[PDB]
Amino acid sequence: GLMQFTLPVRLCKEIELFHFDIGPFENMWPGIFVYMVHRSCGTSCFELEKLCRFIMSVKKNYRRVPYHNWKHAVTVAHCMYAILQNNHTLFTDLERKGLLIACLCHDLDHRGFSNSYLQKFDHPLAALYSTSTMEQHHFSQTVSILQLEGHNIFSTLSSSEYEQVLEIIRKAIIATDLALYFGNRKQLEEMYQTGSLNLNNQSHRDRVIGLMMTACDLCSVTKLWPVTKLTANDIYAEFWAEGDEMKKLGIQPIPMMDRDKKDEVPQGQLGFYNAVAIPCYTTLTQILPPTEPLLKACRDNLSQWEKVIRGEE
Ligand SMILES: Cn1nc(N2CCCC2)nc1/C=C/c1nc2ccc(Cl)cn2n1
Ligand SMILES: [Mg+2]
Ligand SMILES: [Zn+2]
C-alpha cells in the first residue's frame, strides 16, 4: 500500500531520459519496470503481488536469443514510459496501463527468426497465422500468461474496460510488425499535413499508438553511440543465424542476413536509418512534439554510421 519502489540516484534521474540504458544487471530489470508503472500509472493500477508474478512469468517466456530477449522487452517498455511521461495528459488511464504491458509482452516467446523464415520453413505458427505471424503469437502468449492463476493484473477492471485494454494491447503488439509500419506512417503523414488528424477519432488514436510502438521497438537506434553500436552486434547475430538457416533450406538470404556481407554493415545501417528510423521519429515528433529527443538521437547515430564508412572509426 505505502511501498514505493525507489532506484539509486543515477537511475532515478537517467530513467526519465529517452536514451536511458537499463544496464547489465538482469535482476534489477523487474524493479525498474515496476518503478515505471508506479510513476506512469499510479501505485494503485495493479495489485503488487499479481504484477510481480506476471513480470516473472513474462520474463520466463522470453528466450536466450541474442537480441529478441527479456532485455529488449524492458528497453521497449522504458522508451514507452519516456513517451507517456513527456505527454502526460494526451492518454487515458487505460492506455497508460495497457501500453507498458503491451511493450513488455510484444516479443513473448520470440525464436530469433523473421515472419519470412517461419513461412519458408513452413512452421506450424505460419499455418495458424498467415500474416503478422510472430506478432499474433506474441498477443496469444500475453493472453495465456494473463489467464494463469494469480496473474490477472487487470482483475479490478470492469468487463468492458477489460475488453478495451486487451484490444489496446492486441493492436499495439500487431503494430510492431514492421511490414505494417510503412503504410501506417504514410497515412499519419497525410492526415497531419492535411490537418484531418483528430485524436478523438479512435481509428486515429490506434494509428498514433501504432507509431509509438514502432518508435519504442526501434529505440536501440536512439541510444548513446556505444549502446547503439553494441546492440547492432546482437541484431546481426540473429539476422546472420537466420541467413544460415535460409541457406540450409537451399535459399540465398537477403544481404541483411548474409554473414559473408559483414563489410556492407555500415551502408546497411544507413539504408535502415534513412528508409525506416528517421521517417519514423520525424512523423512521431510532428504528432507528439516532446518526443523530439528520439529524432535528435537517431540523427546523431546516423552521423556516427557515416563516420564509420568514412574510415574515421
Ligand atoms: C536493410 N538492411 N540491409 C542490411 N545489410 C546489407 C548488407 C549488410 C547490412 N542491413 C539492413 C538493416 C539493418 C537493421 N535492421 C534493423 C531492425 C531493428 C533495429 Cl532496432 C535495427 N536494425 N538495423
Ligand atoms: Mg517483434
Ligand atoms: Zn521488438
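Residues displayed in chain A correspond, in order, to Swiss-Prot positions 724-1036.
So how was this one determined? The header says X-ray crystallography, 2.4 Å.
Cβ coordinates come from backbone N, Cα and C, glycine included.
Annotation source Swiss-Prot lists 3',5'-cyclic GMP binding site at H791, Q992. If you look up Swiss-Prot, you'll see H791 marked as active site, proton donor. As annotated by Swiss-Prot, divalent metal cation 1 binding site applies to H795, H829, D830, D940. Looking at Swiss-Prot, the entry for mutagenesis of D830 to N says: Reduces activity 1000-fold. Swiss-Prot lists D830 to A among its mutagenesis entries, and the accompanying note reads: Loss of activity and of zinc binding. Look at Swiss-Prot and you will find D830 tagged as divalent metal cation 2 binding site, backed by experimental evidence.
Sequence features annotated in Swiss-Prot and their locations in the structure.
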residue : record                               : contacts (Cβ under 8 Å, 6+ apart)
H791    : 3',5'-cyclic GMP binding site        : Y785, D830, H833, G835, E961
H795    : divalent metal cation 1 binding site : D830
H829    : divalent metal cation 1 binding site : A796, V799, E858, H861, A895, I896, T899, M936, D940
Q992    : 3',5'-cyclic GMP binding site        : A955, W1028
Annotated recorded positions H795, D830, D940, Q992, filtered by Cβ under 6 Å to ligand 2: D830
Which of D830, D940, all recorded positions, has a Cβ with the fewest other Cβ atoms inside 10 Å: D940
For the divalent metal cation 1 site built from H795, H829, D830, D940, further residues of that chain with CB within 8 A of the site's CB center: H791, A796, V799, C826, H833, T899, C939
Coarse DSSP state, helix versus strand versus coil, of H829 (divalent metal cation 1 binding site): coil
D940 (divalent metal cation 1 binding site) - helix vs strand vs coil (DSSP): helix
